[PDB]
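*Asks:* The structure is given below, and queries will be raised subsequently.
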Amino acid sequence: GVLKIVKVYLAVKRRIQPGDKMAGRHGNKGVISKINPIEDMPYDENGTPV
Amino acid sequence: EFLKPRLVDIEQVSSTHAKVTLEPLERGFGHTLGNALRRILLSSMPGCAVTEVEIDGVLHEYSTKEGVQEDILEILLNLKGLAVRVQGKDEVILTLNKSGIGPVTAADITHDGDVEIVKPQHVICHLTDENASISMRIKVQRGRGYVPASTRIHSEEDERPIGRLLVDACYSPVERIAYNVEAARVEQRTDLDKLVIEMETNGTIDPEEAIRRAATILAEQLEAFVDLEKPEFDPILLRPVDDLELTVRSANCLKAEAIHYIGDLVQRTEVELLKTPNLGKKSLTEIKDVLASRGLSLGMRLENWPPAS
Amino acid sequence: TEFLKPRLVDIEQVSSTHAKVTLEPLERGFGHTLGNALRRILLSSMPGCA
Amino acid sequence: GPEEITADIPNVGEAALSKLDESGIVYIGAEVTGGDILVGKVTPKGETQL
Amino acid sequence: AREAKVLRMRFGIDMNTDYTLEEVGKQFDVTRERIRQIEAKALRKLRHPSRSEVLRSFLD
């Protein structure tokens, strides 16, 4: 029944957003809740944020 | 009753970072400022990051250029980190050309009056074959904050240059800002403190400029702080004339005749049009057909075009 | 690259000596820097006699 | 009837048809979003009986 | 009122079938070419927007 087919290939680039599942190798799952500005990140005395 | 502070020796250490200091600091104000400045320092500052890059034979960022070992995506990624600085221009397009086997650094671009390459050794990509050549249009603009390529397309409006690969905006001089208030004993005062703000940078901004504009915005925000249903005509009439999808010839005549919106067009008359330059019977025939197709015609009089805001 | 200053500022003040004021919109991150600092001065340094 | 991949599609402006070649297939490399026409397709339905 | 009847007549609006334009002339005692004209002005009258803003929003 099919005369012709057109397959289009899209490359979607997704970055990261609240709701994604993330986990370490230790069985600690987690789902990113908020995406924080660099300003509110806890930083050490040297000033390098976490 | 209070003491105002001011700067003192600003000690550059490397081309990247430096340590500025602020003496005249009263009791506890070292914190009141130091964090508030870090806040405005890390975020909102002026910066110039590469944005749109159109290259030679490359259709999209996912392809591979024959003769170069960097995937296009990777070359785009390298550019986001090219630090540059301009002076009197808010966007400039730099032309990079090079060929032959070897590293293509960031100094190989073509210099402009405002072009300052702060990292001439910065690697754009390698080149793997004797005759293999890469030409590229690199569009750098200046701005504030983080504008990812995603939000970049809303406006659109003929971004058709399929060859133009957008990249994400890195705009920011500041890398890392840290402040420490050590007690500064000025020869006479009870106890006053100092401020050692050690910052870190991509080399496109000087310490005094930053720390000045930082406090600039700060008080500028305190400014405010310190004190305390009837559409008439058819909406289609305010759509631009470009929405008619006329012939190249026909479209240019209307812009040339001061006819920019559909509302302007429906007023003009058949008689007038053959008298306007370049339009004959052939051109006019096209126009009458497209208008009937959207329920319009020529020469309708509106006693109130347009209203009223 | 011009900046953002806010608009509409409702002051709902309970009795006289008490007040709660809202000021919006700010640029992301600014509410906290403006807010905290204004808090530091008000608390730890203010002219007055008791 | 047979379905056509032709690029002549009822009720669409040229801006839609922009991203398409003459044939009805999106060009390689065109950046797209939701709603964009990847492939023009039209199937015969006769006598609409409006 | 005649423009409404003529258009409801010329189309099936709230009526069985629709009527050939000759039938309408006989119904109106004013006949033939005359009627076709009224139809035009009626469509013409709904075409230029005051009228037009609402019915255009139906297509796509």
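We number chain B the way Swiss-Prot does; in order, the residues shown are 7-234, 245-325.
Determination method: X-ray crystallography, 3.6 Å.
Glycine is treated like the rest: Cβ placed from N, Cα and C.
Listed in Swiss-Prot is the mutagenesis experiment B:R45 to C, annotated as follows: In rpoA112; temperature-sensitive, blocks RNA polymerase assembly. Listed in Swiss-Prot as a mutagenesis experiment, B:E165 to K is described as follows: 5-fold decrease in CRP-class II promoter-dependent transcription. One entry in Swiss-Prot concerns the mutagenesis experiment B:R191 to C. Its note says: In rpoA101; temperature-sensitive.
Help me understand the surroundings of these features in the structure.
*Replies:* In the three-state DSSP classification, B:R45 (mutagenesis position) falls within a helix.
Cβ neighbour count for B:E165 (mutagenesis position): 14 (other Cβ atoms within 10 Å of its Cβ, all protein chains included). For the recorded site, B:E165 (mutagenesis position), the DSSP three-state label reads coil.
Annotation for B:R191 (mutagenesis position): same-chain Cβ neighbours under 8 Å, separated by at least 6 residues, are B:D197, B:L198. Taken residue by residue with DSSP, B:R191 (mutagenesis position) is part of neither helix nor strand, so it is coil.
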*Asks:* Please list residues from the chain of B:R45 (mutagenesis position) whose Cβ is under 8 angstroms from its Cβ, counting only those at least six apart in sequence.
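*Replies:* Set apart from B:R45 (mutagenesis position) by at least 6 residues yet with Cβ under 8 Å, there are none.
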